[PDB]
Amino acid sequence: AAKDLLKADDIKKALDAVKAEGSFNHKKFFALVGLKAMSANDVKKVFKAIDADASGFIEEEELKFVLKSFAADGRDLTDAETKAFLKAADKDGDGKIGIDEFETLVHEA
Ligand SMILES: [Ca+2]
Ligand SMILES: [Ca+2]
(Lines of atoms letter the chains of each structure in order from A and count residues from 1; the text may use other names and numbers.)
(Lines give C-alpha, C1' and ligand atoms only; values in the text may rest on other atoms or scores of the structure.)
(Ligands and ions follow the chains in the order given, each with its own letter.)
Protein backbone atom coordinates (compact mmCIF):
# COMPACT_ATOMS: atom_id res chain seq x y z
CA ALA A 1 0.00 0.00 0.00
CA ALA A 2 2.88 2.41 0.69
CA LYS A 3 5.03 0.92 -2.09
CA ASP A 4 3.60 3.42 -4.60
CA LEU A 5 3.48 6.13 -1.90
CA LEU A 6 7.30 6.04 -1.64
CA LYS A 7 10.16 6.85 -4.05
CA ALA A 8 11.07 3.17 -4.64
CA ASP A 9 14.84 3.70 -4.92
CA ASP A 10 14.69 5.22 -1.41
CA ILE A 11 13.59 1.83 -0.04
CA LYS A 12 16.42 0.11 -1.94
CA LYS A 13 19.05 2.21 -0.13
CA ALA A 14 17.73 1.75 3.40
CA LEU A 15 17.10 -2.01 3.11
CA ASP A 16 20.42 -2.43 1.28
CA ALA A 17 22.13 -0.79 4.28
CA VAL A 18 20.39 -2.95 6.93
CA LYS A 19 19.95 -6.30 5.06
CA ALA A 20 22.69 -7.59 7.40
CA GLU A 21 21.48 -9.72 10.29
CA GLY A 22 21.48 -7.05 12.99
CA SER A 23 22.58 -3.98 11.00
CA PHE A 24 19.19 -2.25 11.32
CA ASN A 25 18.76 0.58 13.83
CA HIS A 26 15.71 2.68 12.79
CA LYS A 27 17.29 6.16 12.40
CA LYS A 28 19.61 5.64 9.40
CA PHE A 29 16.94 3.45 7.75
CA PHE A 30 13.88 5.73 8.00
CA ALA A 31 16.10 8.78 7.42
CA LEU A 32 17.17 7.13 4.14
CA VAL A 33 13.84 5.86 2.73
CA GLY A 34 12.45 9.34 3.49
CA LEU A 35 9.49 8.53 5.78
CA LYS A 36 10.16 11.70 7.81
CA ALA A 37 9.74 13.76 4.62
CA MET A 38 6.04 12.81 4.64
CA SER A 39 3.70 15.22 6.48
CA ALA A 40 2.37 14.43 9.99
CA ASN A 41 -0.98 13.71 8.27
CA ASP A 42 0.49 11.42 5.60
CA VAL A 43 2.45 9.94 8.50
CA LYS A 44 -0.64 9.00 10.48
CA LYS A 45 -1.56 7.22 7.25
CA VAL A 46 1.80 5.42 7.15
CA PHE A 47 1.23 4.26 10.71
CA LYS A 48 -2.36 3.22 10.05
CA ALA A 49 -0.61 0.77 7.71
CA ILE A 50 1.98 -0.25 10.32
CA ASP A 51 -1.03 -1.19 12.44
CA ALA A 52 -0.99 -4.87 11.45
CA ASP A 53 -3.83 -5.97 13.80
CA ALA A 54 -5.97 -2.90 12.95
CA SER A 55 -5.69 -1.91 16.64
CA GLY A 56 -4.63 1.72 16.01
CA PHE A 57 -1.35 0.57 17.59
CA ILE A 58 2.13 -0.63 16.58
CA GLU A 59 2.87 -3.71 18.70
CA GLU A 60 6.16 -5.64 18.85
CA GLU A 61 4.81 -7.94 16.09
CA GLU A 62 4.31 -4.85 13.89
CA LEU A 63 7.95 -3.97 14.45
CA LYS A 64 8.83 -7.40 13.00
CA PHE A 65 7.16 -6.41 9.71
CA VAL A 66 7.39 -2.62 10.27
CA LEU A 67 8.77 -2.21 6.70
CA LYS A 68 5.91 -4.28 5.28
CA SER A 69 4.01 -1.29 3.84
CA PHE A 70 7.13 -0.70 1.73
CA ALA A 71 7.59 -4.42 1.00
CA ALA A 72 5.25 -7.30 1.95
CA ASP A 73 8.50 -9.10 2.83
CA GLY A 74 11.31 -6.54 2.54
CA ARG A 75 13.38 -6.34 5.74
CA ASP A 76 12.82 -9.45 7.89
CA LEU A 77 13.78 -8.44 11.46
CA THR A 78 16.54 -10.64 12.92
CA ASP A 79 14.90 -10.54 16.39
CA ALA A 80 17.65 -8.47 17.96
CA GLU A 81 16.87 -5.80 15.31
CA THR A 82 13.31 -5.89 16.65
CA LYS A 83 14.54 -5.47 20.19
CA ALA A 84 16.19 -2.24 19.12
CA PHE A 85 13.21 -0.65 17.35
CA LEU A 86 11.05 -1.44 20.40
CA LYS A 87 13.54 0.03 22.92
CA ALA A 88 14.47 2.86 20.52
CA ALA A 89 10.95 4.07 19.73
CA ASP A 90 8.95 3.11 22.85
CA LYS A 91 9.61 6.29 24.87
CA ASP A 92 6.81 5.82 27.43
CA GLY A 93 7.97 2.17 27.60
CA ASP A 94 4.35 0.93 27.48
CA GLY A 95 4.83 -1.76 24.79
CA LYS A 96 2.72 -0.10 22.06
CA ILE A 97 3.75 2.77 19.77
CA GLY A 98 0.64 4.86 19.10
CA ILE A 99 0.72 7.53 16.37
CA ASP A 100 2.35 10.57 18.02
CA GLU A 101 4.93 8.08 19.31
CA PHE A 102 5.33 6.55 15.84
CA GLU A 103 5.15 9.81 13.78
CA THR A 104 7.60 11.19 16.35
CA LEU A 105 10.07 8.39 15.68
CA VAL A 106 9.49 8.57 11.91
CA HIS A 107 10.36 12.28 11.72
CA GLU A 108 13.27 12.11 14.19
CA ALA A 109 14.68 9.10 12.31
CA1 LIG B 1 -1.88 -2.72 17.17
CA1 LIG C 1 5.09 4.05 23.00
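If you go along the chain as it appears here, the first residue is 1 and each next one adds 1.
Per the header of the entry, the method used was solution NMR.
Positions of Cβ are set from backbone N, Cα and C atoms, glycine also.
Cβ-based neighbour count (10 Å, all protein chains) for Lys28 (variant position) stands at 14. Under natural variants, Swiss-Prot gives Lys28 to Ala (Swiss-Prot position 27) with this note: In alpha-2.
A natural variant is reported in Swiss-Prot for this position, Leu32 to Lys (Swiss-Prot position 31), and the note states: In alpha-2. For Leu32 (variant position), the count of additional Cβ atoms within 10 Å of its Cβ stands at 18 [all protein chains shown]. In the three-state DSSP classification, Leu32 (variant position) falls within a helix.
Tertiary neighbourhood of the domain 'EF-hand 1' (38-73): same-chain residues 1-3, 5-6, 11, 14-15, 29, 82, 85-86, 89, 95-99, 101-103, 106-107, selected by CB-CB distance under 8 Å and a gap of 6+ residues from either end. Per Swiss-Prot, domain 'EF-hand 1' is recorded for 38-73.
Feature annotation from Swiss-Prot assigns Ca(2+) 1 binding site to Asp51, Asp53, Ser55, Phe57, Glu59, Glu62; the stated evidence is experimental evidence. DSSP assigns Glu62 (Ca(2+) 1 binding site) to a helix.
Sorting each residue of the domain 'EF-hand 2' (77-109) by its DSSP state yields 19 helix, 1 strand, 13 coil. Annotation comment: Swiss-Prot describes 77-109 as domain 'EF-hand 2', evidence class sequence analysis.
Around the Cβ of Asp92 (Ca(2+) 2 binding site), a 10 Å sphere holds 9 further Cβ atoms from the protein chains shown. According to Swiss-Prot, the feature Ca(2+) 2 binding site maps to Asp90, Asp92, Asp94, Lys96, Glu101, an assignment based on experimental evidence.
Put simply, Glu62 is the one of the recorded positions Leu32, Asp53, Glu62 whose Cα lies nearest to the Cα of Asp92 (Ca(2+) 2 binding site). Cβ atoms within 8 Å of the centroid of the Cβ atoms of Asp51, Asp53, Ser55, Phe57, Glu59, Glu62 (the Ca(2+) 1 site) belong to the same-chain residues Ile50, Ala52, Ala54, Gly56, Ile58, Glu61, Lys96, site residues excluded. Cβ neighbour count for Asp94 (Ca(2+) 2 binding site) (all protein chains, 10 Å cutoff from its Cβ): 10.
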